[PDB]
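J.: The structure's right below; bear with me while I get my questions together.
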Amino acid sequence: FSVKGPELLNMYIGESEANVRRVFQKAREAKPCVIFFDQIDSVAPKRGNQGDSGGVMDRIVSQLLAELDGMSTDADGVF
Amino acid sequence: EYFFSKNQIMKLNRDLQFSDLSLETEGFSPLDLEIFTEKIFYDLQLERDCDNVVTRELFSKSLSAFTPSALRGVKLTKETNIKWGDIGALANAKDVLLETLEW
Amino acid sequence: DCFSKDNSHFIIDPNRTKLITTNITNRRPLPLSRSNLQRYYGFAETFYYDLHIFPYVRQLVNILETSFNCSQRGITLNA
């Protein structure tokens, strides 16, 4: 699976948070799968810096931290 | 005690009294009970092919494998199966968690 | 007819037989365990599960056969 840089980010408030979850769900459908976060910088910037605005970059990285590891995780074949 | 009498002629064995079972069914609403009794009757009938209408162990063998009729939603993460003996440390936090949430 | 002395077995003749029918009757089908009709007539055979191996099918068959056997018990336990 290719994550085309800041592909996930989106127009509206919550559709980025839907795109991330959809990506992980679909990958989880086929257990031996790979996720290639190319140029992670654009998607997972340092949380809560003063020199930033909008805050969505924080929400998305938080969602990443959640869904990627979280809890109840099983069938770890998702690299 | 009503339900078991009304559905079909059958009874709980002398091994146990209905008060215990009442204790066993915490939070089960009356329709849920109507479902549960039918479930137990089915489990007794042919899932065990015994020619009898009494039960003591079937409840423990099937109550857990049951979903209360109103109780579904965001599915509880009961599969993580982590025992507190796996955590080991964090006494200062373990005790406050156990007293606030568990006790 | 005049041959009423016996009625066990008889022939049907198109020169004498006519098509007459009554209302709809009822009768049980033939269990698969005793005769594979599809096999005989080359139909698209339903897959022959083996209850000793597949877990979930056993539950279904048990439920249905329970509802079948309760006929002579005579109660509305069907679920």
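All residue numbers given for chain A refer to Swiss-Prot; the residues shown span 794-872 in order.
Using the three backbone atoms N, Cα and C, a Cβ is placed for every residue, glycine included.
The annotation that Swiss-Prot gives for the mutagenesis experiment A:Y805 to A reads: Cells are unable to grow on a medium with oleate as a sole carbon source. Annotation of the mutagenesis experiment A:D831 to Q in Swiss-Prot: In PEX6pB2; increased amount of peroxisome-bound PEX6. Results in accumulation of PEX5 on peroxisomal membranes.
Describe the structural context of each listed feature in the structure shown, including burial, neighbouring residues and relevant distances.
T.: A:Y805 (mutagenesis position) falls within neither a helix nor a strand when secondary structure is assigned with DSSP, and so counts as coil.
DSSP assigns A:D831 (mutagenesis position) to coil in the three-state reduction, placing it in neither a helix nor a strand. Around the Cβ of A:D831 (mutagenesis position), 11 further Cβ atoms fall within 10 Å across all displayed protein chains.
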J.: Just counting, how many other CB atoms are there within 10 A of the CB of A:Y805 (mutagenesis position)?
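T.: Around the Cβ of A:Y805 (mutagenesis position), 8 other Cβ atoms lie within 10 Å.
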